[PDB]
Amino acid sequence: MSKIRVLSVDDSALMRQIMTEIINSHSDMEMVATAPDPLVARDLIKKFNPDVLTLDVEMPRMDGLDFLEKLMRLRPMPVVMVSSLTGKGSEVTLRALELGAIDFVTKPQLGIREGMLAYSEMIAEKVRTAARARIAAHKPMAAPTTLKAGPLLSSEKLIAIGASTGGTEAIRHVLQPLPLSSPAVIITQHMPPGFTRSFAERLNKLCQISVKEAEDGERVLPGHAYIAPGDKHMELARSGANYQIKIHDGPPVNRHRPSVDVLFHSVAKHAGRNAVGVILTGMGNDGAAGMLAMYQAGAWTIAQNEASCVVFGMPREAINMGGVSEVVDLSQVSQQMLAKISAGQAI
């Protein structure tokens, strides 16, 4: 029944109990133990061989970054982060992700300013995703230099991208190598609000291209990557004869807001044959239908291969719909999307 064994690490007693209560309230999981710090966690992980580790990083002394840093280095396993939306919460939470956490759950200090059940189902599904996750896709890997040269394409050229679980790391590998002369890239990463901005700001540092959180009405131009905001949907629009970002609060699609379908459908519509689409690591089918539509309007579509994905769900679905032109290794995606958008069409 409750085959998933979890070890949570929280300095707070009440927090350590809340986590066990909610974990044990589901039939497919159980709390094997809890640890107050990265030292005791090391000990009880060795003893209980748990499947999933939940890491609350907001603890003073030696925090979860240097243990998590060594946990994944010397014999890794599935780790699900716990956050405090707030400012450092993100930076640290993205650090952990860039370090190896599979995913994260949010709870502003307490299950405060938010509701317990929704929180328990969030915890529940994240632990499932982490329990089946392809931990080997997170093997340390130099992102490519790969593509790094070239001149400006027609402004009709665009690259649209969707991702979820593990996307934060995947996205970096697709964007980092791009040159400042690259076509616009519009991206929907299933992420909570606020986190999306911090994410955008971390990429912006690591990349040559500019990376920012998309905003309603703004122009879509080369040398830029546009990250959709959490709890809002993002799509491509057109004013006159130029693209522009469009942000809206429509209902979640595929029970997601921002949704990759919502975005891909608008691209099929306004960019058509002048786009390239890439579906990356994630769970569920968000992006599959919207991607077929891109393929139908004329776009060359790319899906991340299974051995590259922490979660093959999303790419898989897109592929099984016949909406994909080719499956690429994550380490070739940047060079392939850039080479696809750069051949013809302006003419």
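Looks like X-ray crystallography, 2.4 Å, at least that's what the header says.
Including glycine, each Cβ sits where the backbone N, Cα and C put it.
What Swiss-Prot records for 5-122 is domain 'Response regulatory'.
Marked as domain 'CheB-type methylesterase' by Swiss-Prot: 152-344.
Per Swiss-Prot, active site is recorded for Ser164 (among others), and the stated evidence type is sequence analysis. Cβ neighbours of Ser164 (active site) (same chain, under 8 Å, six or more residues apart in sequence): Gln189, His190, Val260, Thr281, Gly282, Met283, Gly284, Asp286, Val311, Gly313, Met314. DSSP assigns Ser164 (active site) to coil in the three-state reduction, placing it in neither a helix nor a strand.
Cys207 (mutagenesis position) is surrounded by 19 other CB atoms, counting those within 10 A of its CB over all protein chains shown. Record note (Swiss-Prot) on the mutagenesis of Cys207 to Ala: Slight increase in methylesterase activity.
Swiss-Prot lists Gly284 to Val among its mutagenesis entries, and the accompanying note reads: Loss of methylesterase activity. There are 19 other Cβ atoms within 10 Å of the Cβ belonging to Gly284 (mutagenesis position). According to DSSP, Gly284 (mutagenesis position) is assigned to coil rather than to any helix or strand.
Swiss-Prot lists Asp286 (among others) with the feature active site.
One mutagenesis experiment named in Swiss-Prot is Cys309 to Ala, and its note says Loss of methylesterase activity. DSSP assigns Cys309 (mutagenesis position) to coil in the three-state reduction, outside any helix or strand.
Cβ environment of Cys309 (mutagenesis position): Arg134, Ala137, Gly166, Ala170, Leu280, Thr281, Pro315, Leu330 lie under 8 Å away, each six or more residues apart in the same chain. The Cβ neighbour count for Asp286 (active site), using a 10 Å radius over every protein chain in view, is 31.
Counting residues per DSSP class in helix, strand and coil order gives 53 helix, 26 strand, 39 coil for the domain 'Response regulatory' (5-122).
Under the three-state DSSP scheme, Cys207 (mutagenesis position) falls in the coil class.
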